[PDB]
Protein chains: 4
Amino acid sequence: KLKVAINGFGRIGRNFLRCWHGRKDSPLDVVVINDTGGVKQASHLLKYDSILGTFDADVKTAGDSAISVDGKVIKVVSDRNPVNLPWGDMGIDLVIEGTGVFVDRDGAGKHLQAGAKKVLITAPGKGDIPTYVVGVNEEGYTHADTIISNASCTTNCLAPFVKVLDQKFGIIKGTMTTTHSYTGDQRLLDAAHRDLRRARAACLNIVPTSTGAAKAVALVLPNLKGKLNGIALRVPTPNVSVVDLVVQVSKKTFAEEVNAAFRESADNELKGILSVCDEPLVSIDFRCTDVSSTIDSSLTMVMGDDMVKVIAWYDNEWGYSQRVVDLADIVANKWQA
Amino acid sequence: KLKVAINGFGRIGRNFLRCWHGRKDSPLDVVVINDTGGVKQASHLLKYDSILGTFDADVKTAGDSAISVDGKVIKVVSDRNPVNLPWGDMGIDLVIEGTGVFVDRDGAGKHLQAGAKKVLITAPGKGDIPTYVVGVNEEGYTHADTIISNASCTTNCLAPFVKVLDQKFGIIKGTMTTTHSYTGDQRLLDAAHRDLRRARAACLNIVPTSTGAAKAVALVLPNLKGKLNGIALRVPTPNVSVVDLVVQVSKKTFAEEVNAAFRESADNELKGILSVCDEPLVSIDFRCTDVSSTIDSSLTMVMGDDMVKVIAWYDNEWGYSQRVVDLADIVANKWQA
Amino acid sequence: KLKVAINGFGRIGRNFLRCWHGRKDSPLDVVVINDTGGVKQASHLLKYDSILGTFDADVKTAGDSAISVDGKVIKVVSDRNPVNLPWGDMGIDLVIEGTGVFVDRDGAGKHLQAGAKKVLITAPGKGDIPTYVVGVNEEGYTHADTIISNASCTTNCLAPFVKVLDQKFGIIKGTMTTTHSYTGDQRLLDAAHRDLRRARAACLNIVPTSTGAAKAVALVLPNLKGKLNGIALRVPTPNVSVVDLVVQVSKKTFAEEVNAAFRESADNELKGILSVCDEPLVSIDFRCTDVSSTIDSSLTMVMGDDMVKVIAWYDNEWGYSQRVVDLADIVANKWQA
Amino acid sequence: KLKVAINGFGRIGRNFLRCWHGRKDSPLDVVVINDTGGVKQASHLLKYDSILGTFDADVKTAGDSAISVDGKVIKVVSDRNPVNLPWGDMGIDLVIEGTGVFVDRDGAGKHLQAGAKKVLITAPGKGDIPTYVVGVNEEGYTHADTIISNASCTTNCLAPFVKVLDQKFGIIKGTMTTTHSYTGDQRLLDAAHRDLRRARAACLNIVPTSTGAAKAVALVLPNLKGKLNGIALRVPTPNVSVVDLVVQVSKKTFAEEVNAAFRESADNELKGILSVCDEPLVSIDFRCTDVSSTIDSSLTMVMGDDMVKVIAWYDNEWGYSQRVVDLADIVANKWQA
Ligand SMILES: NC(=O)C1=CN([C@@H]2O[C@H](COP(=O)(O)OP(=O)(O)OC[C@H]3O[C@@H](n4cnc5c(N)ncnc54)[C@H](OP(=O)(O)O)[C@@H]3O)[C@@H](O)[C@H]2O)C=CC1
Ligand SMILES: NC(=O)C1=CN([C@@H]2O[C@H](COP(=O)(O)OP(=O)(O)OC[C@H]3O[C@@H](n4cnc5c(N)ncnc54)[C@H](OP(=O)(O)O)[C@@H]3O)[C@@H](O)[C@H]2O)C=CC1
Ligand SMILES: NC(=O)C1=CN([C@@H]2O[C@H](COP(=O)(O)OP(=O)(O)OC[C@H]3O[C@@H](n4cnc5c(N)ncnc54)[C@H](OP(=O)(O)O)[C@@H]3O)[C@@H](O)[C@H]2O)C=CC1
Ligand SMILES: NC(=O)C1=CN([C@@H]2O[C@H](COP(=O)(O)OP(=O)(O)OC[C@H]3O[C@@H](n4cnc5c(N)ncnc54)[C@H](OP(=O)(O)O)[C@@H]3O)[C@@H](O)[C@H]2O)C=CC1
C-alpha cells in the first residue's frame, strides 16, 4: 500500500519496474514515473530491450499523460528540477532515485521539499547518508531515516561472502579486482570526461578505473574497517560482471573447506542472496539471476594455508534491481508514520 | 598565413588538426581552439587516439591557456556561447565550425558577431547556405560567401562517382543504401533519443536510420534533382563505411566498361578524390586513406543491360577531414579582401 | 511416429532439436544423434547457449551412449564416415543432414547405403537435387524423392515476398544485397581460407562475399530465371540478418500499395511464413521469431513509379530451423510406403 | 648467417617475419616458409593485417614457388608432415616451430629427422625441454641443446618484474590473474572443444580458463618453486593483455618504494625488457610495444605493509615475437658446430 514514484527511467529504473511487476503479493504500488523523455519514449523502451529481450506484457500509451502495463495505468511526468514535482499533491510515500545526479543530502532533499515523505538512492550515498545491503545489515534500518542508500552493484556482490569468510576463518587483510561490463557513464567513442580513462572508446578497450566498494564493505561490516582495497577493469561486454578477491586469514584452511562454508550459508542465512555453482559456465550464463552473488567453486584456491582467492559472478543490472525491490519492501514493513 | 580557429574539438576537430599538421607548405595557420573540456583534456586526447593511434609529435600543455605541438603554441579557450569569443580580438579569418549545433545562419553567424571573418561548417547546412564538394562544384565558390558548408561524409563519397555516371551514361532514376560505422550521436546502451532506433545499443544491433545524402546530391548536381532517394544502416564498427548505389541509365552498357570510365577520371580530373581498387580487401584495409571514395571493381554489376550497381568505400573520419583542409585552402587562395 | 536421425550437432543441429521439442503433437520422433564431440559435450552445449539462453528442460547424460531430455532418451553416436552408421540397423526413416560437407548425391547417398530411407539437406544441394521452400513450392514434393534440399537462410527470406511481387506487379529485372551476421565458416582472427575476404577477423570488419540466393530463387520460381543477381556483406553481429531488394516492375505502383499487397498474403496463403512490421525496431528485436521473413513497412520506397525497394528481416538460425521442421512434417504426412 | 625456416605461418609466424624485417644488422637469414595455405595466401595475409595494419613494403608472389619482400626472395613449401620437409637438402640450421602442434620431443624431433640441425618452439615445451626467457635465464643456454622453448606470452610478462620483487623484498608466496585477449584457439560461435569454456562464443563472453604461467616462472627462477599459482579470464578484445599479481613479501614496504625498484631495473639490467608508465592509458595504447612488460605505476598498492599488488600490460603478439627474435639471435652468437 506504499505509494511509490520512480525518478529517472534509465537502465536501473526500467529494470526496477520489470522486477517489481514479477513479484507476488507486493506491498508496493508504483503510481508515477518522471521520464524527461516523454510518454512515447517511456512506453517504447520499456517494451523493447537489447539485454532483457521483449517484455511479455501488453504495454502501450494512455492519452498523452500516462502508459499502461497489462491494464494497470501509471502516470508519467517530465521535469529536470525535483522541487517542482507533484509529490505532495499525489501523496507519495517513497521516491526511487535512479538519476545518478541527486546522490547527496542537498540534492535528494529536493524531493522532500516537493512533498515526498522518504527517498531511496540506487547508488552509494555521498556524505552522512545511511547505507544498507540486504543480507548483511538491513536490521539496522529504522523508520526515522528520511534518506537512504542501497550501495553499488559491486558492494552487494562482495559484502555477502566476505561476511562468511570473516566469521569462519578470520580475515586479517586483503585486496580485490572486478572485471566489470561497460555502463552509460563511459563513452562510445573517445570523448571528454573527468576520468581520462573513461573518456576512451568502450567497446574497444580494457579500461582501468577507481572503485569505492573497498571501504563501502566496512560500512556494512564494521570488523573490516581499514582492512581492504581494490580497483576495477571495464571490458567490452554489455552486462554481467565478476569479482576477484584475495585475503589473508588467521585460520589455516584449504580450498575444499572454504567452498563447504559457502554452501552452508547459501542454504541457510543467505538463501536467496548467495549461491554456489559447480559447473564450467561463462558470463552470459548468469543473465537474469535473482541472487546478488554466485561463487565459482572450481576456481577457489589456497596458497600457503592462509592465502585465499575467490571468484564470483553478478548481474549488475537485474540482480541489483531485485535488491532495490527488497529494501523498498523493508521500508514498507517498518512504516509507522 | 591565414588565421584559423577550431570550434569544437571532437572527432572531426582533432582529425582536422592532424590532417593539417601533415601537409607540406600550408597556407593555413591554426592559432586557437575552443575545447569546453580543458587544456589538458585537449592535450591528452590529441596525443592518444583509439582509431588513429598515438600521435607522432611531442604534445604538451603550455600553461593553463594553451598547448604545444612540436614546439608551436596554440591557445585554448572555453565558451559554449560563440558571441562571447575573442575572434574579433585575435583577428580570426576563418572559423572551422565542428560542434554539430550551429548549422544555420543565425547560429553560425554568431561567430561573425564575435568578430570572425568567415565560417566553414563541417556538416550539411540548414536553410540558405552554399554547399560545396571538392571535385564536384568547388569552382563555384566566391570570396563573397561568409558562411559555407562541406556537406556530409556520405555525400562526399557519392557525388564524385555519381557525376561520372551521369555524364557518361545518363541517370534516369535510382536508390541507395549505406552500411555505416557508428558515431557519437548514437547510444552505448538503450537510452533516450529523438530517433527511437538510434536510441538502441550501438555495438549490439544493425540500426536503420534516415539519410539526407540523396537529396543533398541534387544541391551540387542540379540535374539530379528528384532522381534519387535512400536510407542508412548503422553497424558495430568504429570507423570506415560503404555505399551501395543502384541506378537505371539511358545508355546500355556492361560492368567492365563502367569500371574503365571510373579509372579514366581517377587518373585525370578526379585524381586524389576518387580511386579504383582491384584487390579483395575488407573495411579495416581502408583506414587512413586520403581519397573521398574508392570503387571496389570486382563487385560492380549490370542487370538487363541498363540497371547498374556500384559499391564504394570511405573513411568517414579521416577522409572527410582531408576534404575540409582542401576547402580551407581554396578559401585562402581566393582571398581578395 | 517417424524415426529421425540428426547428422551434425552444430548450430543448426541443436536449434532444430529445440524447435522440435516445443512443437505440439509432433509426427516426428528424434531417436539418435551423431556428435563427433562426445555425449557430455552434446549435453553441455544443448543446455547452455550464448544466443538462445539456457534450455528450459532437465538435460542430462544417459551413460556413455545417450542423453536425457525431460525424461526421454536419445542415443549418441560418433563416426565421421556415414557409410558405417547404424541407420539400417535402427530402421531410420529420415536423416537430417546438417554437417555442411555432404551436399551432393554421392556424399548424401552414403546415408542411404548405411541403411537410411531418406535424406534432407539443411543447405543448397549440388547437382541434381530437388529444392523446396515452404510457402513457395512445397506442393511439388513426392514421396519418391530420396534426397531433398531446403535451400539457404537467405533464399527462404527472399522467395516468399519475391513471389508476391512477381504475381502482383511483374518483375522485369533486379539486384540484391544482404547484410548478414557472421557464421562458423568465418575466422576469429586473420587466418587461412579459400575466400581471401572470409579469412579476415570477423568481429572487426565488414566483409563482402558471394551469395547464391539470387540464382537459387529461379529454382523454386522458374519465371525468374536470369532476372536477378546479388552479393553479401558479413558484419559484426552473432545472429539475425537483413535483405535489401531493388527491382523494376511492369505495372506502375507506390509504396503503400506494395505494403498492402504483402499484408494480404501474410493474412492468408503465407500466414506463418511472412509478416509485416509497422514499428521502429532493430535487429535484436527479431531474435526467436518463427516466420521466415518480416517486412519493415516504413522503409519501403518507390522511385520513378516502377523501381521498388524492399527491406526484410530474418533470424538466420532459429527461423530457418523452424522451416526444416515444417519440411520434415510434410515428408511424414506424405509417406506412402 | 644462420639459415632459418619458419614452420606454420599464423599470427606468431607472420609477426615474427615482420619483427625480423625491421631489425638492423641481423645475424639471421629467413630463406624458407612452410605455409600449407599456398603462395597466394602467404603473400596476401603478410601484406594485409587487421591488427598491425598494411605492411609498408613491396610484397608480391614470385612464380608459383615463392614470394618477395622489397626484392628479397623467400621460398615457400606446403606439407603437414615434417618428416617430408627439404630441411637437409637446403641446409637449414634452425626451425621456428609456430604451429602449436609439435610442442613435444616426439613431434619437434621430426624436423631433425628431415635434416634441420636445431628447433625453437614458440610456446611452452611439453616434457623435458629446456625453457628460456630473455632477461631472466638465457645465460644457461648452450649449443648442445637440440630443442628449446621460449615459454608463453604470459610467462614473459611475469618473470621479469617478479625477479625484481624477489631480490629487493623477498617473496614468501603469491597469486595472479591475467585478463587476456582472445586467440585462435577459441571458438567464434558456440562449438566443440576439449575445454567446455573455450567452446563458447568469444566476442560475447568473459571466459575463465587454466594457465601454466604459475609454475613456468619457477623454471626460469628457481627460488620461486612452489610459491605461486593463478588463472586466466579471456575477454572480447583482439590483442593486448594485462597481468594482476598479489604477493606477500618478507620486507615491509610501501607502494612508492616498489615503483622505485622497478624504474631502477628498467634503466639498467632490464632495459628493453621492462618498462614503467606514469600516464592514465588504456589497452589500445600499448599496441606494438617492443618490451615484454610495462608496469602501471598509478595502480600499485600495498596493504598491511607486506601485501603488494602489481598491474602490468603486454602485447601478446608483437612483444612476444620480438623475444623469439632475440632468442634466435642468441642461438646464432653461441653457434660452434
Ligand atoms: N547500471 C548499473 O549497473 C548500476 C547503476 N547504478 C546507479 O544508478 C544511477 C543511474 O544509473 P544507470 O541506470 O545505470 O544509468 P542510465 O543513464 O541508464 O540512467 C540514468 C537516467 O537518469 C536520467 N536523468 C538524468 N537526470 C535526470 C533528471 N534530472 N531528471 C529526469 N531524468 C534524468 C537520465 O536521462 P538521460 O537519458 O537524459 O541521460 C538517464 O535516463 C547512477 O546513480 C548509477 O551509478 C547503481 C547500481 C547499478
Ligand atoms: N564522425 C564522423 O564520421 C563525422 C561527423 N560529422 C559532423 O561533425 C559534427 C560533429 O560530429 P563528431 O565530431 O562526430 O562529434 P563529437 O561529439 O565527437 O564532436 C562534437 C563536439 O562539439 C562539442 N560541443 C558541442 N557544443 C559545443 C559548444 N556549444 N561549444 C563548444 N563545444 C561544443 C562537443 O563537446 P561535448 O562532448 O562537451 O558535447 C563535442 O566535443 C556533426 O555535425 C557531425 O554530423 C561530419 C562528418 C563525419
Ligand atoms: N548458421 C546459420 O545461420 C545457417 C547454416 N546453414 C548451413 O548448415 C550447415 C552447417 O552450418 P552451421 O550449423 O552454421 O555450422 P556448425 O559448424 O555450427 O555445424 C556443422 C557441424 O558439422 C559437424 N561435422 C562436420 N563434419 C562432420 C562429419 N563428417 N561427421 C560428423 N559431424 C561433422 C561439425 O563438427 P566440428 O565442429 O567437429 O567441425 C560441426 O559441428 C552448412 O551447410 C551451413 O551453410 C544453413 C542455414 C543457416
Ligand atoms: N597468439 C599468441 O598470443 C601466442 C601464441 N603462441 C603459440 O604459438 C603457436 C601458434 O599460435 P598462433 O600463431 O597464436 O595461432 P595461429 O592458428 O594463428 O597459428 C598456428 C598456425 O599453424 C598452422 N598449422 C597448423 N598445423 C600445421 C601443419 N601441420 N603444417 C603447416 N601449418 C600448420 C595453422 O594453419 P591453419 O590455418 O591450417 O590452422 C595456423 O596457421 C601455438 O603453439 C600458440 O600457443 C605463443 C605465444 C603467443
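Each residue's number is its place along the chain shown, starting with 1.
If you check the header, you will see the structure was determined by X-ray crystallography, 2.1 Å.
Backbone N, Cα and C atoms are what each Cβ position is placed from, and that goes for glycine too.
If you look up Swiss-Prot, you'll see B:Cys153 marked as active site, nucleophile. Around the Cβ of B:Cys153 (active site, nucleophile), a 10 Å sphere holds 26 further Cβ atoms from the protein chains shown. Secondary structure at B:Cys153 (active site, nucleophile), taken from DSSP and collapsed to helix, strand or coil, is helix.
In sequence order, B:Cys153, B:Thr154, B:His180, B:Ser181, B:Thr183, B:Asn239, B:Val240, B:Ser241 are the residues near B:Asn316 (NADP(+) binding site), counting only same-chain partners six or more apart with C-beta under 8 A. The annotation NADP(+) binding site is assigned in Swiss-Prot to B:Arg11, B:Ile12, B:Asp35, B:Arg80, B:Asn316.
Residues or ranges marked as D-glyceraldehyde 3-phosphate binding site by Swiss-Prot: B:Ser152, B:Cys153, B:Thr154, B:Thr183, B:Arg198, B:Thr211, B:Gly212, B:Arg234. Secondary structure at B:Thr183 (D-glyceraldehyde 3-phosphate binding site), as computed by DSSP, is coil.
Reduced to three states, the DSSP call for B:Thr36 (mutagenesis position) is coil. A C-beta separation below 8 Å, combined with a sequence spacing of at least six in one chain, links B:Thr36 (mutagenesis position) to B:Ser78, B:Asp79, B:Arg80. According to Swiss-Prot, the mutagenesis experiment B:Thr36 to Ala (Swiss-Prot position 101) carries the following note: Reduced affinity for NADP, and slight increase of the affinity for NAD.
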Interface-adjacent binding-site residues, chosen from B:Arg11, B:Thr183, B:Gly212 when a CB lies under 8 A of chain A: B:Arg11, B:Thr183
Longest CA-CA distance among B:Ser152, B:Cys153, B:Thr154, B:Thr183, B:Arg198, B:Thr211, B:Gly212, B:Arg234, per record bound to D-glyceraldehyde 3-phosphate, angstrom: 18
Residues satisfying Cβ distance under 8 Å from B:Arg234 (D-glyceraldehyde 3-phosphate binding site), sequence separation of at least 6: B:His180, B:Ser181, B:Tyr182, B:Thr183, B:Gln186, B:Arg198, B:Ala202, B:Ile206, B:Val207, B:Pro208, B:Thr209
Max pairwise CA distance, angstrom, over record-listed NADP(+) binders B:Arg11, B:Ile12, B:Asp35, B:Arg80, B:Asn316: 26
Inter-residue Cα distance where the pair is B:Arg11 (NADP(+) binding site) and B:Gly212 (D-glyceraldehyde 3-phosphate binding site), in Å: 21
CB within-chain contacts under 8 A for B:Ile12 (NADP(+) binding site), separation at least 6: B:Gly98, B:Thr122, B:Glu317, B:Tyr320, B:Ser321, B:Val324
Cα-Cα distance linking B:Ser152 (D-glyceraldehyde 3-phosphate binding site) and B:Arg11 (NADP(+) binding site), given in Å to the nearest integer: 14
Sparsest-packed among the binding-site residues, when each Cβ's other Cβ atoms within 10 Å are tallied, from B:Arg11, B:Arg80, B:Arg198: B:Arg80
Nonlocal residues around B:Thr211 (D-glyceraldehyde 3-phosphate binding site), in sequence order (Cβ under 8 Å, 6 or more apart): B:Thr154, B:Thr178, B:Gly230, B:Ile231, B:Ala232
Of B:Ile12, B:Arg198, B:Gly212, binding-site residues neighbouring ligand 2, Cβ under 6 A: B:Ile12
